[PDB]
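What follows is a single structure, written as structure tokens, with notes after it.
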Amino acid sequence: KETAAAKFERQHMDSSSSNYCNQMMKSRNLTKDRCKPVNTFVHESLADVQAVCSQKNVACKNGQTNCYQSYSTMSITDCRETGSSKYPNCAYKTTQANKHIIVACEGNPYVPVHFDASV
């Protein structure tokens, strides 16, 4: 039984090229039952990302209040599915950027359970 905390780590953490999204979307199991349309990976430490749960409190896109925006920019990769992609050969446009991330956090201890957005 995978925790929400772990599913966040699996779906969104890569603390370690044009190739990256195709592989990593597969490796992280996000291509397993459908081609997940969009996903972001965060190239920062687990510790830095978890500290976001005590950084800037902002509204979540679903209207809940447990979202937190990173005071610093962070290195991330957006994977966006290309219009030529057909399941089970999921095709992704990889893109780098440094931006502030926004995560929803929950639990005791209070940790990131969902990637809301990047700005």
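So for chain A, numbering is Swiss-Prot's, and the shown residues are 27-42, 48-150, in order.
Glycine too: its Cβ is placed from the backbone N, Cα and C atoms.
The substrate binding site annotation in Swiss-Prot covers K33, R36, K67, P68, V69, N70, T71, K92, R111. Here Swiss-Prot notes a mutagenesis experiment, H38 to A, with the remark: Loss of activity. Per Swiss-Prot, the feature active site, proton acceptor maps to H38. Here Swiss-Prot notes a mutagenesis experiment, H145 to A, with the remark: Loss of activity. Sequence annotations record features per position, and here Swiss-Prot assigns active site, proton donor to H145.
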Does anything in the same chain, at least 6 positions from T71 (substrate binding site), have a Cβ under 8 Å from its Cβ, and if so what?
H38, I107, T108, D109, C110, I132, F146, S149
Gap check, 5 unmodelled residues between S42 and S48: Cα-Cα span in Å, rounded to whole number, is 13
Same-chain residues at least 6 apart in sequence whose Cβ lies under 8 Å from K33 (substrate binding site):
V144
Within 10 Å of its Cβ, which one of these recorded positions (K67, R111, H145) has the largest number of other Cβ atoms?
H145
